[PDB]
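A.B. asks: Handing you this structure, nothing more for now.
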Amino acid sequence: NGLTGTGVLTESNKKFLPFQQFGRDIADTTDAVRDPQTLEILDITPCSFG
Amino acid sequence: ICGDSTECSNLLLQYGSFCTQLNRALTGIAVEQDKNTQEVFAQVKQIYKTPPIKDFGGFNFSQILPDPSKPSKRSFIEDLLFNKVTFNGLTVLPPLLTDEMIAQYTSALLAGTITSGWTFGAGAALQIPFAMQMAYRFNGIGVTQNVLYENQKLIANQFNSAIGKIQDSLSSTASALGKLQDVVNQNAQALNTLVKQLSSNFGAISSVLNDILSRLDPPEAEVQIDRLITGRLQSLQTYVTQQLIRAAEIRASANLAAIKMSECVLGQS
Amino acid sequence: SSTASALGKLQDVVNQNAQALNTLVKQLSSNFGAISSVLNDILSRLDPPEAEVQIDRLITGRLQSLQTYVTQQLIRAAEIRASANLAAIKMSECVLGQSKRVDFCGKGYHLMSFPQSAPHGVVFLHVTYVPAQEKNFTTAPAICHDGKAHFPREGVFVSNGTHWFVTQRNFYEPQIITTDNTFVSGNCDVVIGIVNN
Amino acid sequence: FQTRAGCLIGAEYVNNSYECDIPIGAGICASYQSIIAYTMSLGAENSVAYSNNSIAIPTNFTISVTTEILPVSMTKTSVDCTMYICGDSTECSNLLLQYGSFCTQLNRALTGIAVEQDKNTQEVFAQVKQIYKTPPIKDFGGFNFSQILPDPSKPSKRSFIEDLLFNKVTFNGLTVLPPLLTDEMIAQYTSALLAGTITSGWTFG
Ligand SMILES: *[C@@H]1O[C@H](CO)[C@@H](O[C@@H]2O[C@H](CO)[C@@H](O)[C@H](O)[C@H]2NC(C)=O)[C@H](O)[C@H]1NC(C)=O
Ligand SMILES: *[C@@H]1O[C@H](CO)[C@@H](O[C@@H]2O[C@H](CO)[C@@H](O)[C@H](O)[C@H]2NC(C)=O)[C@H](O)[C@H]1NC(C)=O
Ligand SMILES: *[C@@H]1O[C@H](CO)[C@@H](O[C@@H]2O[C@H](CO)[C@@H](O)[C@H](O)[C@H]2NC(C)=O)[C@H](O)[C@H]1NC(C)=O
Ligand SMILES: *[C@@H]1O[C@H](CO)[C@@H](O[C@@H]2O[C@H](CO)[C@@H](O)[C@H](O)[C@H]2NC(C)=O)[C@H](O)[C@H]1NC(C)=O
Ligand SMILES: *[C@@H]1O[C@H](CO)[C@@H](O[C@@H]2O[C@H](CO)[C@@H](O)[C@H](O)[C@H]2NC(C)=O)[C@H](O)[C@H]1NC(C)=O
Ligand SMILES: *[C@@H]1O[C@H](CO)[C@@H](O[C@@H]2O[C@H](CO)[C@@H](O)[C@H](O)[C@H]2NC(C)=O)[C@H](O)[C@H]1NC(C)=O
Ligand SMILES: *[C@@H]1O[C@H](CO)[C@@H](O[C@@H]2O[C@H](CO)[C@@H](O)[C@H](O)[C@H]2NC(C)=O)[C@H](O)[C@H]1NC(C)=O
Ligand SMILES: *[C@@H]1O[C@H](CO)[C@@H](O[C@@H]2O[C@H](CO)[C@@H](O)[C@H](O)[C@H]2NC(C)=O)[C@H](O)[C@H]1NC(C)=O
Ligand SMILES: *[C@@H]1O[C@H](CO)[C@@H](O)[C@H](O)[C@H]1NC(C)=O
């Protein structure tokens, strides 16, 4: 929904209130989204490097 | 700086070899940290053990000797200390020595100093009963050893009570470990502000490379990318310099700690 | 003579200085966003009105590089000064005298030291004394005689199984116990470990 | 194999425990036999025979000589602001003029560093007030200092060990200034200190 980025998407157990769309933790980095077509909380994790 | 943008990578390619130096500095810092720990703790050649029967003339080292029941093999005071104090291209490497190895070094040092005295710091450890080692240590501050043997029980009780009080003072009163705490806080603050700095506009049209790339043609997209690049390079250099200063300070503290270990633990000062 | 790589610290200092100087030299061959890394060409190719812009790019890049080099030099100088202060203290305390602080110069009991010079530093030869060939003995903290306690003036009481001697604390040299190397203090009813002799 | 540090390919983990050879991390490291990896062994293991009426007294001794190496100085360098960042161009100099006095500060800093280096060497070595000499006949109770005392044969005034040490280790606006004290002077200080400590003891300090 216009919020772009890369990473791996997993299932998450967070609980947004009925009007948020996504989340962030500290330094304002997105780490959870709600898919519009299902209204369930996903989870974003950057894919590995080293 | 780039975050997987080929255009950004090519643009940054022509800024010389700043990044090799930037990586070399951090690598040197990490190796220095490992050396610091090594030279502070690895003062002994063998791993001494304390005998099962513990009759040290009435003294009581239970609160300091390791407890085998616990899985960390730590001691009571060490447990109190450990309980009391508490990705965008960033990596954290693990220290070479684990906490169990450090606790084993500490246990070896303390068992050697209980059982042999100062002799294990020079050559091979030589055993001697604890009471007549404290007699030697009284002899080293101008009191005849006489005085020790005629007040042994009183001295042992005073020592035990002092240990109890230090236990209670640590266990109840907080804010006694500000140094390690604010070292951790300073490092966290530095990383936090470095990460937050990526949201700065720096005088460009936006703070995200994808928008600039997909908003307008290359010719001035290059100018905007250049603005972002110079801002982020400035931030990174500032971070690295502050890290080097703090590393020098920590190294000074580590050298002082090594000297204190060598002089006040392996001998009488 | 045989083993190499034993002089790591001085070699590392030399290599660090050489690397810093080399990268400073090589940084001259970069563009920093201009059209060329050579000044004469951009002077001789295009209209000055924008040549000032290109030259400004070069100027700011090279100032940045120079400033970074200077700061690194300052940090390294502070570290070397700390090392030199330590070396001066070691020379003062272990060459001009005999030290008591443990392991400050040499592992063992310090006897003396000798200095030698090296291309950018000093090499101390510490001569120390190390005991060896231990042995077992039985000990007691005092001796009861005529109801009086006796303590050794200097030494420690030992026994080889049948007789009791007093020795020094770092070299086995037994001597007969005599009223001249021991002193008396009180009756022996309060000392834990007294033996009769 | 798999580790806390990461994933390791081309090595075989073993249950043994030797001294650490190539530190891999998180408490493990590797060596060659093929290539093997293992967990560090902090050292040997002994239990000293404590008892409340037993001591151990040495009966013999040994004398040991060990080395310790310290750096005291680095090369003194200086850099020409203008000829570096401009390369003999009038326009570059004119443009640089309006930046204020930046590289005056740089030259000041480098000068301070060089002066500091000279001070470092002066403090380390100039510990004596005179220049003592060793007597021609050398009977130090059977001790033998020949490898350490300088020999007049070679035209270097350096000793055997000093020669081994000196053999073991080996412009675009930048200049290197020579140190104030030449190497023969430093060798003379070391010889003075060493003759003084051989003949007088600690009294001359
Ligand atoms: C959006 O559309 C989807 C699909 O068109 C709807 O999905 C429904 O999902 C439930 C649960 O799996 C099914 O029982 C329905 O049959 C689905 N409907 C259809 C039309 O397929 C979804 O409900 C719609 N609304 C939201 C808010 O997602
Ligand atoms: C050393 O001190 C500890 C106290 O920390 C003693 O442990 C106590 O022992 C008594 C009797 O055995 C118990 O009633 C307490 O509950 C113990 N306290 C703890 C915290 O365990 C220990 O006994 C002392 N050492 C010796 C040899 O007596
Ligand atoms: C302990 O030391 C004493 C002192 O030397 C030993 O006693 C001497 O033993 C020799 C050898 O038999 C005799 O010639 C001497 O006459 C003994 N001394 C006296 C005063 O009688 C003793 O043998 C040693 N014991 C052990 C177990 O080493
Ligand atoms: C060492 O001390 C004395 C030396 O004569 C002796 O102990 C005495 O033993 C007798 C016999 O039982 C008692 O009547 C005395 O009261 C004891 N003396 C004292 C001071 O109590 C014996 O040779 C040795 N005793 C011990 C305990 O080692
Ligand atoms: C001093 O005596 C003790 C007790 O006999 C020695 O300790 C034991 O020595 C035997 C060798 O005869 C070993 O097999 C045991 O493992 C030792 N026990 C412990 C707990 O270490 C000790 O070695 C003797 N000291 C010497 C010979 O210097
Ligand atoms: C050293 O050992 C203990 C204290 O560590 C004491 O000796 C005890 O003496 C009683 C009776 O006198 C015996 O029943 C014990 O078996 C002894 N214990 C041991 C470990 O030997 C005493 O303080 C010291 N002297 C002796 C001879 O043991
Ligand atoms: C102390 O150690 C020294 C060094 O090993 C011993 O000297 C040795 O003695 C044996 C027998 O006399 C000779 O074969 C060796 O050549 C000697 N070594 C050297 C380096 O000269 C000395 O004997 C030991 N002390 C005692 C009392 O035995
Ligand atoms: C001090 O040690 C040196 C060893 O470097 C001795 O010099 C050797 O002496 C022997 C016997 O005269 C010669 O065969 C060697 O060729 C000498 N070595 C060198 C490098 O010249 C010296 O003799 C010893 N001092 C004394 C007084 O004997
Ligand atoms: C090594 O240790 C593991 C873990 O205890 C054990 O399962 C194994 O049998 C041991 N021996 C070998 C040869 O792996």
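Residues displayed in chain A correspond, in order, to Swiss-Prot positions 544-593.
Recorded method for this deposit: electron microscopy, 2.8 Å.
Using the three backbone atoms N, Cα and C, a Cβ is placed for every residue, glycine included.
Pulled from Swiss-Prot, these are the listed features:
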VARIANT   A:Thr547 to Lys  In strain: Omicron/BA.1
VARIANT   A:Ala570 to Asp  In strain: Alpha/B.1.1.7
A.B. asks: Looking at Cβ-Cβ distances, which residues of the chain lie under 8 angstroms from A:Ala570 (variant position) while being 6 or more apart from it?
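C.D. replies: In sequence order, no residue meets the Cβ cut-off.
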A.B. asks: What three-state secondary structure does DSSP assign to A:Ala570 (variant position)?
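C.D. replies: For A:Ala570 (variant position) - judged by DSSP and reduced to three states - the answer is coil.
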A.B. asks: Taking the Cβ of A:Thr547 (variant position) as centre, how many other Cβ atoms lie within 10 Å?
C.D. replies: 9
